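Encoded as structure tokens, the structure appears first; notes follow it.
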Amino acid sequence: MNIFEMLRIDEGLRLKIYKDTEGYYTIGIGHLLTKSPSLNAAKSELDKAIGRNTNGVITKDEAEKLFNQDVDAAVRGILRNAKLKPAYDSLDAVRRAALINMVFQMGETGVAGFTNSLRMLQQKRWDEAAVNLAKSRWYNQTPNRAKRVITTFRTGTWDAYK
Ligand SMILES: [Cl-]
Ligand SMILES: [Cl-]
């Protein structure tokens, strides 16, 4: 298992514009296009992202390219973030994957707000951090995926994804 396979499981793959769990226009492997309520605005963001007139449909290869770019940006965003970097640095390879997943889903700002859980993670208090992570809108809105990510942080294994 790896970050790519993990996120692919969590986000799925869709080749036509769709609405995410929050009602935002998305495509591919969890690539948010816009928070705007307009499909045209979404189609415009899509063409610009792909470099062509898509008509809201993309190919698998194009979905994967957006995916690669998004994972790279997530990692890069973590490394440039003063609140995130330290946590990330302190973790093992499996748990780092859990943190990238959260950043991929909620953005660097969102994650940077989990001040207390981050601290517990840096201290390596696995069970306590898991309880604290669960007390969030994040867990209440997408409980199954949140449970998978939490289990990953708790155990340091990929068991939740196997
Ligand atoms: Cl983009
Ligand atoms: Cl879920």
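Every residue, even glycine, has its Cβ placed from backbone N, Cα and C.
DSSP gives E11 (mutagenesis position) a helix state. Quoted from Swiss-Prot, the note attached to the mutagenesis of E11 to A, F, H, M or N states: Complete loss of enzymatic activity.
The note that Swiss-Prot attaches to the published mutagenesis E11 to N is: Loss of 84% of enzymatic activity. Residue environment of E11 (mutagenesis position) contains 20 other Cβ atoms, counted within 10 Å of its Cβ in all protein chains.
Under the heading active site, proton donor/acceptor, Swiss-Prot lists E11 (among others), citing experimental evidence as support.
The Cβ of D20 (mutagenesis position) lies under 8 Å from the Cβ of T26, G30, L32, each on the same chain and at least six residues away in sequence. Under the DSSP three-state reduction, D20 (mutagenesis position) is assigned to coil, being neither helix nor strand. Under the heading of mutagenesis, Swiss-Prot lists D20 to E or Q and annotates it as follows: Loss of 99% of enzymatic activity.
Among the mutagenesis results in Swiss-Prot, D20 to C has the note: Nearly no effet on specific enzymatic activity. The residue drawn here is the original one.
Listed in Swiss-Prot is the mutagenesis experiment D20 to A, N, S or T, annotated as follows: Complete loss of enzymatic activity.
The active site, proton donor/acceptor annotation in Swiss-Prot covers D20 (among others).
According to Swiss-Prot, the mutagenesis experiment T26 to E carries the following note: Complete loss of activity at neutral pH; covalently bound substrate. DSSP assigns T26 (mutagenesis position) to a strand.
Other Cβ atoms within 10 Å of the Cβ of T26 (mutagenesis position), summed over all protein chains shown, number 21. Recorded in Swiss-Prot as a mutagenesis result, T26 to H carries the remark: Facilitates transglycosylation more effectively than hydrolysis; covalently bound substrate.
Other Cβ atoms within 10 Å of the Cβ of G30 (mutagenesis position) number 20 in total over all chains. One mutagenesis experiment catalogued in Swiss-Prot, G30 to F, is accompanied by this note: Almost complete loss of enzymatic activity. The enzyme is destabilized by 1.5 kcal/mol.
For the mutagenesis of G30 to A, Swiss-Prot gives this note: Almost complete loss of enzymatic activity. The structure shown keeps the original residue.
Residues or ranges marked as substrate binding site in Swiss-Prot: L32, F104, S117, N132. DSSP assigns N132 (mutagenesis position) to a helix.
As a published mutagenesis entry, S117 to V appears in Swiss-Prot alongside the note: 50-fold decrease in enzymatic activity. If you take the C-beta of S117 (mutagenesis position) and look for same-chain residues 6 or more apart in sequence within under 8 angstroms, you find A129, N132, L133.
For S117 to F, Swiss-Prot lists a mutagenesis experiment annotated as follows: 10-fold decrease in enzymatic activity. Secondary structure from DSSP puts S117 (mutagenesis position) in a helix.
Quoted from Swiss-Prot, the note on the mutagenesis of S117 to I is: 500-fold decrease in enzymatic activity.
Under mutagenesis, Swiss-Prot gives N132 to M or F with this note: 2-fold decrease in enzymatic activity. Note on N132 (mutagenesis position): other Cβ atoms within 10 Å of its Cβ, all shown chains, come to 19.
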For the binding-site residues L32, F104, the one whose C-beta sees the most other C-beta atoms within 10 angstroms: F104
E11 (mutagenesis position) versus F104 (substrate binding site) - Cα distance in angstrom: 10
